[PDB]
Amino acid sequence: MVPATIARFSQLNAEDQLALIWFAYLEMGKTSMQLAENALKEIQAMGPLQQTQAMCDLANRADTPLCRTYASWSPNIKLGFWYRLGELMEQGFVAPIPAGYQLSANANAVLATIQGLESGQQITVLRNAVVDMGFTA
Ligand SMILES: CC1=C(/C=C/C(C)=C/C=C/C(C)=C/C=C/C=C(C)/C=C/C=C(C)/C=C/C2=C(C)C(=O)CCC2(C)C)C(C)(C)CCC1=O
């Protein structure tokens, strides 16, 4: 199911992908950054609208300096980066998702599948979910 889940995730639109990994992040709680630390500080320094745009840019695979930087990182550093962004959003340092937002049926189906996998399999899916975000020419 891991390759199938990765494949389906890759078909979701950017909004669904980004929403899914947010809710995946929140679920983990119920259970070092190498050269990415600076990028996190850059995002913390942006205003709320620009922070949201930055994260949307990554999921949309837009051509921006942050997206090019992101693309150069290892898979585990990309994961750690998103984890830290999640923490920062929870803490109020980075703009939160829209209030009252509901995960689409399509995204929910994928999230439900992920939650049924073994923990290692879940991380494999999430690692592959974020590895091709940002920009490659
Ligand atoms: C604007 C806007 C939105 C906004 C959406 C937004 C802003 C969404 C933001 C979503 C974010 C910030 C999601 C973060 C997810 C992080 C995960 C799952 C991390 C996993 C890490 C792992 C497994 C780490 C593992 C590891 C650790 C810890 C190590 O330390 C090393 C080991 C290892 C590698 C195994 C919406 C899309 C909702 C609506 C539309 C709309 O307009």
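Going from the start of the chain as shown, residues are counted 1 onward.
This deposition comes from X-ray crystallography, 1.5 Å.
Cβ from N, Cα, C; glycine included.
According to Swiss-Prot, the mutagenesis experiment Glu15 to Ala (Swiss-Prot position 34) carries the annotation: Alters carotenoid specificity, <40% quenching, decreases stability of OCP-R, accelerates OCP-R to OCP-O reversion. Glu15 (mutagenesis position) falls within a helix when secondary structure is assigned with DSSP. The Cβ of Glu15 (mutagenesis position) has 14 neighbouring Cβ atoms from other residues within 10 Å, across all protein chains displayed.
One mutagenesis experiment named in Swiss-Prot is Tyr25 to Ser (Swiss-Prot position 44), and its note says Cannot convert to red form (OCP-R), no NPQ. Does not bind to phycobilisomes. The number of other CB atoms found within 10 A of the CB of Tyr25 (mutagenesis position), across every protein chain shown, is 17. In the three-state DSSP scheme, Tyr25 (mutagenesis position) is classed as helix.
The annotation that Swiss-Prot gives for the mutagenesis experiment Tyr25 to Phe (Swiss-Prot position 44) reads: Acts like wild-type.
DSSP assigns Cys56 (mutagenesis position) to a helix. Neighbours of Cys56 (mutagenesis position), defined as other CB atoms within 10 A of its CB across all chains, total 13. For the mutagenesis of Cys56 to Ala (Swiss-Prot position 84), Swiss-Prot gives this note: <40% quenching, decreases stability of OCP-R, accelerates OCP-R to OCP-O reversion. The structure shown keeps the original residue.
Over all protein chains present, the Cβ of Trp82 (mutagenesis position) has 22 other Cβ atoms lying within 10 Å. Secondary structure from DSSP puts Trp82 (mutagenesis position) in a helix. According to Swiss-Prot, the mutagenesis experiment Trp82 to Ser (Swiss-Prot position 110) carries the annotation: Incomplete conversion to red form (OCP-R), no NPQ.
In Swiss-Prot, a published mutagenesis experiment is listed as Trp82 to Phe (Swiss-Prot position 110), annotated Acts like wild-type.
Listed in Swiss-Prot is the mutagenesis experiment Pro98 to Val (Swiss-Prot position 126), annotated as follows: <40% quenching, decreases stability of OCP-R, accelerates OCP-R to OCP-O reversion. Around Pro98 (mutagenesis position), a 10 Å sphere centred on its CB holds 9 further CB atoms from the protein chains shown. DSSP gives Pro98 (mutagenesis position) a coil state; it is part of no helix or strand.
Listed in sequence order, the residues of the same chain lying 6 or more apart from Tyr101 (mutagenesis position) and placing their CB within less than 8 Å of its CB are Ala19. For the mutagenesis of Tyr101 to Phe (Swiss-Prot position 129), Swiss-Prot gives this note: <40% quenching, decreases stability of OCP-R, accelerates OCP-R to OCP-O reversion. The structure shown keeps the original residue.
The mutagenesis experiment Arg127 to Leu (Swiss-Prot position 155) is recorded by Swiss-Prot, whose note states: Able to convert to red form (OCP-R), no NPQ. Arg127 (mutagenesis position) falls within a helical segment according to DSSP. Around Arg127 (mutagenesis position), the same-chain residues six or more apart in sequence whose CB sits under 8 Å from its CB are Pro75, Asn76, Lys78, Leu79, listed in sequence order.
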Nearest recorded site to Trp82 (mutagenesis position) by CA-CA distance, among mutagenesis positions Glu15, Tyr25, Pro98:
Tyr25
Out of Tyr25, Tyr101, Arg127, which mutagenesis positions lie by ligand 1, with a C-beta less than 6 Å from some atom of it?
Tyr25, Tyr101
Unmodelled segment of 9 residues: Cα separation of flanking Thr31 and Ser32 in Å:
22
If one measures from the C-alpha of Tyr25 (mutagenesis position) to the C-alpha of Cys56 (mutagenesis position), what distance in angstrom results, rounded to a whole number?
17
